[PDB]
Amino acid sequence: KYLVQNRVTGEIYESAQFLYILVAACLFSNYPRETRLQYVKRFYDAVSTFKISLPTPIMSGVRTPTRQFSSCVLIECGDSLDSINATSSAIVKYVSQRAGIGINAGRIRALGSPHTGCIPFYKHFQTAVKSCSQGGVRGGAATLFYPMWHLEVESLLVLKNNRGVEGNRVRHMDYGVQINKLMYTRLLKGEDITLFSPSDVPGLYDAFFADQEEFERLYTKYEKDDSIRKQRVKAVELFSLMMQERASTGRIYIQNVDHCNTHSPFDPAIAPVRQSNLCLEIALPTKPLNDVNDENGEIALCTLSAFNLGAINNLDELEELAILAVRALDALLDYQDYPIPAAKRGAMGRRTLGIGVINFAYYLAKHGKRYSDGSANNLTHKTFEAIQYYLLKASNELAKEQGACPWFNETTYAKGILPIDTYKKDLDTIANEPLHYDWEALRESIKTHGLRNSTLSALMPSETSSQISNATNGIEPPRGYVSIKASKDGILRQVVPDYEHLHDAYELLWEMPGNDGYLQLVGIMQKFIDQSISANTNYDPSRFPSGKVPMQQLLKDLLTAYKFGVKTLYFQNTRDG
Amino acid sequence: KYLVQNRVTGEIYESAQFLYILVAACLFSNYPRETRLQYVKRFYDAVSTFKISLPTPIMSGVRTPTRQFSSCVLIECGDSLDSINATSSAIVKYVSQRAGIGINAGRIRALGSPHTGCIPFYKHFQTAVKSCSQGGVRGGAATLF
Amino acid sequence: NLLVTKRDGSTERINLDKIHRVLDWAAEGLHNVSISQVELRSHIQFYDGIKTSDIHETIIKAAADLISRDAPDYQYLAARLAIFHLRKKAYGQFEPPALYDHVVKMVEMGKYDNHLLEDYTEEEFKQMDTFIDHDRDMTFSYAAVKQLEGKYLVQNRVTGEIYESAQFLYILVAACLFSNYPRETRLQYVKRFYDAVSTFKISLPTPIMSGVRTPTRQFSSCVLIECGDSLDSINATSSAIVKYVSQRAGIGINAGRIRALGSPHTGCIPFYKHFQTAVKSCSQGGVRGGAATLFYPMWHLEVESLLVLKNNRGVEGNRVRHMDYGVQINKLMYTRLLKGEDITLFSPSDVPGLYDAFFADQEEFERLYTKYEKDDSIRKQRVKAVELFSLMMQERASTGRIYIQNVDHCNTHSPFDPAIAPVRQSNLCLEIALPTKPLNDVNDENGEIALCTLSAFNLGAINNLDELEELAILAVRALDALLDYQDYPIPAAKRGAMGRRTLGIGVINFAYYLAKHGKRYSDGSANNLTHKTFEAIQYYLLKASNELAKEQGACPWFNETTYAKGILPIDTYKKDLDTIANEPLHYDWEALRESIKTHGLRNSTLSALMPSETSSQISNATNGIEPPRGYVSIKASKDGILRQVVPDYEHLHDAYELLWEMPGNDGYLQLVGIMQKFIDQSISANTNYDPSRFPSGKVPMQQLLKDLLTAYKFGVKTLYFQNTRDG
Amino acid sequence: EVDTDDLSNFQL
Amino acid sequence: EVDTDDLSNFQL
């Protein structure tokens, strides 16, 4: 899936080194003559020696005649047939390029509103997502988002459930339940959650993302005001429903919408983050569309990359790696084309990057730490301070050189606010590494020249990127020491990096006593990460009485996640046997 | 399904003869003064005495503040995502008015053409046709060609 | 950083070193435990402002999770951490209060019965407090603590708070049972019993341990009721069952007298079904809790319907699935099987004197039986002895719970004159063998309901066999005292209790004992030691009861015992036993014999080998006479998985013969037969089968029947579960 | 299935 | 099944 080759005849035309050199040459094709081959040489080196990974479309496509390299988009749907249509149209265009879709659909008003409600439209978003797939079933995936308090929520949560009626189910997309502090507090205080159709509660939806204080006001008001259509549910019950569908399907996700906005690079009041992408690492602003070509929509896309933490000899290598990485991605932003104008605007407006890590477990193994015991909290803190700093620095001098992104002014960054100012406090109770770099020199430089990029860092999962470098997948610990795939060439086995010297140093996924250590590391990562992290929760049933995972536990980990400021929660894994 | 009535409270506001006279008065509201009430009288008569029938939307709607009276549309789909989308969008707008849909879809190229083919798109036309229905199953019908 | 919510609301800085100090204390003396391992495991779960109770159950559980056979002392680390928590939960500190002060508070709260304060003076308590060693709480294993905390310790069931700690339970159990003794001996007996129990030499049934010292007077765990062939009796039985399962007693119902379908009418099964709803009347959702074993003779006319009562595929009227069954069998029947002949089925009502003789006199049974078979005015039904046995054997096999009672062995080798007070049934788990009389009506003063007053010697806690003398004095006396202490819902119950003062004292930890004397179940290597051990038990027991009769008078109906006639266990045991052991008797059964004839026994029966589950977890002991299935045993709980490693696994792993490594059943059955020689009542004996040890994985009927036969040959009274491994 | 022929050999 | 009683102890 990387090397230029004839798909019919099957002949291969290039070899990996050309792929690398030519990827570099295209991305830097615009640079001044003075620096250009100097930047090309350097990037080629970073990639050929696995310091930096790049997404599959970029690796297979750049240097070929295509100008489409997109792997995931976010589209926000307004509460209108025009927008519903527009969204649907935009989805078709994108899954047709095999993009992964993130659809915010929570604004759509509930069944019975002055009418037939959400589900028939979701189903439509689904056929859209499936329009260029297989036999209409395989390929093209989407994650669709709604608030917890949406009036329809009990129907929505069971959308993936096996035993239902046909109209009851929309089984081939994942879901992201959006949650804020207030709701959790209702759960712990053992109280009620009120369900409202968005259309019936002015200003509530908006505030949900942008301003918790106001949410709390508008919320308590509308609950009281009994001219307004409502429905009350027991916070335990409601959470339990969500937790058990999450458990049984492994794919009902959680977005903490307060954490995505209080600890965001965006001023929530101007450019709120109100959804994620397919795998929950992307957190960026979106605007509904009037029509496929509405010049006032915003579609967010994910421009991705990653540092191989296992290939760096030490943390300061990340400076020139961060220059290379940020620059190459920024160049791609101009190189590629945009099927939809709303896509182009987000890209050009805020030049948003998502650079993350692969090989984290391997790195942890070789610094003799583990996931489960807390033994890594500090090294993690050190490592991600290093990433975020060097990233922001690289983007800063790019703004010096080429101008801040058009809408840099809607960032907290423009206001001198930094990741280190707005992270969740309880983090202090679990790590205590000092910051080693001069966030204040940087702070000032940012305020002065701005950032070329509105966001720089996101921790994505990798599957392909990391196999190519023989590396553990992003932040995940490996399930076992040898991993197997099928292929029509036989079984492909791959042994973990430096297994010989590190077998006892690894903490394989299933030997983690539980989820806390991991979640703490994710929270600590989050401190510096602009966007979000594809974080998992795992459970081995054979570790619990009578083999069943208790709801108490499921909920404690949900809570732990929130406590440490965790933005999203992706898959829940359940071992079997 | 003809007489103007409150759908919540359930009260009925008109009786059949007014429906008829007022249907006639609206449809002929534009005619020259000379012929107008002469045409109105005549049509009212044809309808009140069952010589001419009219479609349900027309009978329930004309004389009320609505301007949508459509009961069926035909849409031809070209062989492109732009058109596929357009068709789909037009279907949504129409089934939302409870129009019956006729979709020509034969131009869409086959599975394997230089790709995933017709059926995934048909399925999409279907959710479209079903977008404003019941529990996503009942109401709004289409025939695809 | 990090904060902590204190016991009520206050909030202090997390004291990391208090925690650590507690663990180091807990880990004191132990081996192969890592304190930091426990810390790393539990610390990572703490969150800013976490409850103090939660810091505790976290570290507790972290330790519990490390319990393994390679690190058995995690069961002690966890125990001690759990013990320390429960102290603070009941006392708001580790240091328990003085006894008197504790008991006083407890009566204020109405959790202890206030006759304790009535029967003892303030320094009578002052004194007992010096008997107490609160340090023994350290000897418990984690599983044991979870048992104590679950079902022994006085606690509020709603709120969940715990009010006592194990040592008080023990001292106060002792104080109540001996509350009546003369001033001279009383605190001397109390001290001694407390010691025997706190150091696990003697175990006691759960009701007794959880109840005695509280205001209740119900402590019964199992009853036997015999049903006559009348609606009055049927009703009475049913009524008595309700009253008893309502106290969570286990029921044993003899129901074989009820006449067959078609008798001059609708027959047994509809009535059984009724006994079942009775047994289930105070249970769960009508399904869970309250168990019964119902008994009938093999030759009962309805027997082919009866044997399949637990079978899955039947019709509704065909099945009574939620009780176990005991098929009653005697020599004659077996002989029919081996001689490949017929068994005749008769309705009891149609064959005068036959039913009676079945239990009391085999010779007469054989006469009345052969007669009635011939006499063909009498309604009968013939069946092939092989077929009939096979049916019984296969239902036993498939359900694991069709049991066998050898009614001849229960009467020729009984402490009761079969002609006066026959034994014609057992209890729920087949270790109890005592006389019963049908009832006219719930309050019929002429019924007899047998109950089980139980205890046990921990064979693993005795340093040698002669310790059993003073243990037997303690045990027999305490049980005898309870007989007077407790109350009786039904008068027929009271009569059996007061008439014959019947005890059932048995053993726990037998396999462990066998392991450490380097013997095994399967090879015969234990036959002699067993013989020696049970001669020691029976002798010391009878001796203890003998001098109690001297002191307080033989039981009212002592005269219906073979004991009164100078007949001893050693006179009437099954002979073939001579062919499998040859230990000489080491004690003077003749001195004893004479003493018994002279002063009698305080108790009509003294010994029965019960299963234990809870008693033995609390002492960390193998369960009664059973060999352990594996080295570590698991249970669920809503606190996680509770693991318990076998006693002295470190030094004994190769010495154990785990259940499934026994080549077959013979060795075990021989040991049970040898036990039976001295046991007054019966033994919950099992048969086990591992299918993966037979061709094509199926256990052959030949084998099932040979073991049945072996059991009988060695005079085995009852046969309880049949276990079948799976996979 | 059973053989009654060896069965009989048994001594009770 | 859930205990809301310890739940509440938690700090968000």
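The residue numbers of chain C are those assigned by Swiss-Prot, with the residues present covering 4-267, 275-737 sequentially.
Note that Cβ sites are derived from N, Cα and C of the backbone, with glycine treated the same way.
Per Swiss-Prot, the feature active site, proton acceptor maps to C:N437 (among others). Within 10 Å of the Cβ of C:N437 (active site, proton acceptor) there are 32 other Cβ atoms, across all protein chains.
Among the features that Swiss-Prot reports, active site, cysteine radical intermediate is placed at C:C439. DSSP assigns C:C439 (active site, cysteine radical intermediate) to coil in the three-state reduction, outside any helix or strand.
What Swiss-Prot records for C:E441 (among others) is active site, proton acceptor.
Marked as GDP binding site by Swiss-Prot: C:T209, C:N437, C:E441, C:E623, C:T624, C:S625. Within 10 Å of the C-beta of C:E623 (GDP binding site) there are 12 other C-beta atoms, taking all protein chains into account.
Here the residue is the original one, while Swiss-Prot reports the published mutagenesis C:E441 to A or Q with the comment Loss of activity. Note: C:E441 (mutagenesis position) has non-local neighbours C:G514, C:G516, C:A618, C:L619, C:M620, C:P621, C:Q691, C:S692, C:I693, C:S694, C:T728, i.e. same-chain residues 6+ apart with C-beta under 8 A of its own C-beta.
One entry in Swiss-Prot concerns the mutagenesis experiment C:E441 to D. Its note says: Decrease in activity.
One mutagenesis experiment catalogued in Swiss-Prot, C:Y730 to F, is accompanied by this note: Loss of activity. With a 10 A radius on its CB, C:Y730 (mutagenesis position) counts 24 other CB atoms from all the protein chains. In three-state terms derived from DSSP, C:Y730 (mutagenesis position) belongs to neither a helical nor a strand segment and is classed as coil.
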C:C439 (active site, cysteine radical intermediate) versus C:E623 (GDP binding site) - Cα distance in angstrom: 13
Where C:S625 (GDP binding site) falls in three-state DSSP terms: helix
Span of the GDP site, taken as the largest CA to CA distance across C:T209, C:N437, C:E441, C:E623, C:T624, C:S625 (Å, rounded to a whole number): 19
Candidates C:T209, C:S625, C:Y730 (recorded positions) with Cα within 10 Å of C:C439 (active site, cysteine radical intermediate): C:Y730
C:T624 (GDP binding site) CB neighbourhood, other CB atoms within 10 A: 17
Cα separation, C:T209 (GDP binding site) to C:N437 (active site, proton acceptor) (Å, whole number): 17
Chain D neighbours, restricted to the recorded positions C:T209, C:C439, C:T624, C:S625, by C-beta under 8 angstroms: none
Alpha-carbon distance [C:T624 (GDP binding site); C:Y730 (mutagenesis position)] in Å: 19
